[PDB]
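For reference, the structure discussed in these notes is given below.
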Amino acid sequence: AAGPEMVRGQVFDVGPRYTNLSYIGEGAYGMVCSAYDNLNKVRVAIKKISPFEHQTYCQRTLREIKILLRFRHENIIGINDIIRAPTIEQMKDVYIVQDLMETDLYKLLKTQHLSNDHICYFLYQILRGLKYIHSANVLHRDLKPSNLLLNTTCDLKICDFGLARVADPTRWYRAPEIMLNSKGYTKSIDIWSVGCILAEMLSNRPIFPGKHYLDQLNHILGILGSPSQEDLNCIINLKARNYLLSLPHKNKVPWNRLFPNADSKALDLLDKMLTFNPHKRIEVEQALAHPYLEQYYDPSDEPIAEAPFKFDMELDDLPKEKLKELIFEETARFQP
Ligand SMILES: */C1=C/C(=O)[C@@H](O)[C@@H](O)C[C@H]2O[C@@H]2c2cc(OC)cc(O)c2C(=O)O[C@@H](C)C1
């Protein structure tokens, strides 16, 4: 049929295996289409990426592929297949094939009230995938509703691991310690994000929607109030600590005034996730065992990674041509 299929001007060269192309999205260098996998007789999502001229875009691509080839968990989108040219010279583009999901949490939150069972079930599933990621000693680092994919039966998968890193322990879902001291290197960063997502499910409305960089921190303290003395001591960067002190006092807005209609158990969980001090922040295993998730919590049915990562390339500084090379090698699993 014709030649290489074309979607909105962009070449989508996915051989005869995948046909019936239909546009879904365009997150910069990466267009997402749905397709029909003629081998497996299913419909799939296919992401086209062209990272090879940007070290950063190569690092995200390598990281995502490396991680996701190694992960196997129901609440994490897996990689079915990767398509690419037989020679690194001709490898200009990379197509990642994954399960077609039906919607995402962001989309879903702009159209629907979530019943408490649903919020509970989505939360559960987020935390279940998170437990597996963290057992692998990996930080997602970019949890937000658009990275939470949903099917018609409410199965939830975590997506986009391009910012993931081996733990070294949008702006709206960023832990405050990332704004404050180092480049945020604890698992509690992900828990924070999940608190933001929880709050968003409770009200259909982002909890800390900072319009600019320092505003994000004002939204956070607007709600949690000024950090306590002990909490100030965890900000160990000179300029951040002093900045915190230069801020006018702020009251802690109680959770039931922001969410008058929420399950009080959900709000208790929310509190522990949206804890300023990262050391006092609830961890994933305790989050799952919280009373709020009582009906889904099943630790015999919450797999962990068999072995934790410890990255065989981290601190990169690798040139693009080198990253491309590893991307070529890691994508080789899938070549004829
Ligand atoms: C999953 C990570 C992302 O890129 C997200 O930002 C995601 O929101 C993008 C979104 O296009 C995907 C998408 C959309 C639908 O229909 C709503 C179904 C899908 O299966 C996917 C998908 O699989 O996204 C993957 C490729 C990336």
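By the numbers in Swiss-Prot, the shown part of chain A spans 6-174, 188-354.
Per deposition record, X-ray crystallography, 2.5 Å.
Placed from the backbone N, Cα and C atoms, the Cβ positions cover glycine too.
What Swiss-Prot says about this protein:
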BINDING   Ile29, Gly30, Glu31, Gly32, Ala33, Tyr34, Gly35, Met36, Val37, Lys52  ATP binding site
MUTAGEN   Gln117 to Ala  Reduced affinity for DCC. Strongly reduced affinity for DCC; when associated with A-123
MUTAGEN   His123 to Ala  Reduced affinity for DCC. Strongly reduced affinity for DCC; when associated with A-117
ACT_SITE  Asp147  active site, proton acceptor
MUTAGEN   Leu155 to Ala  Reduced affinity for DCC
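Features per Swiss-Prot, on structure.
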residue: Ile29; record: ATP binding site; Cβ contacts under 8 Å, 6 or more apart: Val37, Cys38, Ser39, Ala50
residue: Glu31; record: ATP binding site; Cβ contacts under 8 Å, 6 or more apart: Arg13, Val37
residue: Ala33; record: ATP binding site; Cβ contacts under 8 Å, 6 or more apart: none
residue: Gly35; record: ATP binding site; Cβ contacts under 8 Å, 6 or more apart: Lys52, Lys53, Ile54, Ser55
residue: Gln117; record: mutagenesis position; Cβ contacts under 8 Å, 6 or more apart: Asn222
residue: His123; record: mutagenesis position; Cβ contacts under 8 Å, 6 or more apart: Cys159, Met219
residue: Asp147; record: active site, proton acceptor; Cβ contacts under 8 Å, 6 or more apart: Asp165, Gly167, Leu168, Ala169, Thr188, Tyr191, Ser211
residue: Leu155; record: mutagenesis position; Cβ contacts under 8 Å, 6 or more apart: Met106, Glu107, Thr108, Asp109, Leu110, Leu113, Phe127, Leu161, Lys162
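Taking a Cβ cut-off of under 6 Å from any atom of ligand 1, the recorded positions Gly35, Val37, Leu155 reduce to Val37. Neighbours of the ATP site: apart from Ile29, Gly30, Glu31, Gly32, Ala33, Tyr34, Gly35, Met36, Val37, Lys52, residues of the same chain with C-beta atoms within 8 angstroms of the site's C-beta centroid are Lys53, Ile54. Here 13 residues go unmodelled in the deposited structure, bounded by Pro174 on one side and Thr188 on the other; the Cα atoms of these bounding residues are 22 Å apart.
The 10 Å shell around the Cβ of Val37 (ATP binding site) contains 16 further Cβ atoms across the protein chains shown.
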